[PDB]
Each structure stands twice: as C-alpha cells, then as structure tokens.
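Structure, as structure tokens:
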Amino acid sequence: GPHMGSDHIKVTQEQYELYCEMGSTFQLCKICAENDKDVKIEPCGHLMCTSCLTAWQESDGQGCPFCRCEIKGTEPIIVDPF
Ligand SMILES: [Zn+2]
Ligand SMILES: [Zn+2]
C-alpha cells in the first residue's frame, strides 16, 4: 500500500566486488539477465526484475522465488550502482 513512489537503493563496493568475481551487475536481474531489478523483496531483501517476477508468479507464485517464502514488503525501487 505505502511506498507510492519508487525507492532508491545504494550499491556497496562489497556487492559489486562480490559480483565482480562473476562478471555481472547487481541492478542487473539474475533471472533473465536482460533487464534490471527495479524491485526489492522484503523483509527478505532479494532484488529482481518485476517483469520477470510475474513470470515466476505465472508459474507458481510462492513468495520470493529466491527464498521460496512469502513477501511482506514489495515496491518498484530504483537500483543505483556505486
Ligand atoms: Zn529481467
Ligand atoms: Zn527472497
């Protein structure tokens, strides 16, 4: 309900560095690796591409497909690199 507008997240060197060993980008969805996340899962804390999420929820819909657990907090946020 709340969090009308899109939130803003800040990336940390740790993350980039972590994903650096992989050769990818955080903001970049690790689902289709085509578009950014532009979303966030809470209270868990898993990011992903909504447009992709729907695909998951279109096949199941069992909360966050990352922790296969229901979601409480969700909204269109804007991922920003460091
Ligand atoms: Zn995507
Ligand atoms: Zn999750």
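Counting begins at 1 with the first residue displayed.
Recorded method for this deposit: solution NMR.
The backbone N, Cα and C atoms fix where each Cβ goes, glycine too.
As recorded in Swiss-Prot:
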MUTAGEN   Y19 to E (Swiss-Prot position 363)  Decreases affinity for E2 ubiquitin-conjugating enzymes
MUTAGEN   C29 to A (Swiss-Prot position 373)  Abolishes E3 activity but does not affect binding to substrates
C29 (mutagenesis position) and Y19 (mutagenesis position), distance between Cα atoms, whole Å: 12
For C29 (mutagenesis position), the three-state class that DSSP assigns: coil
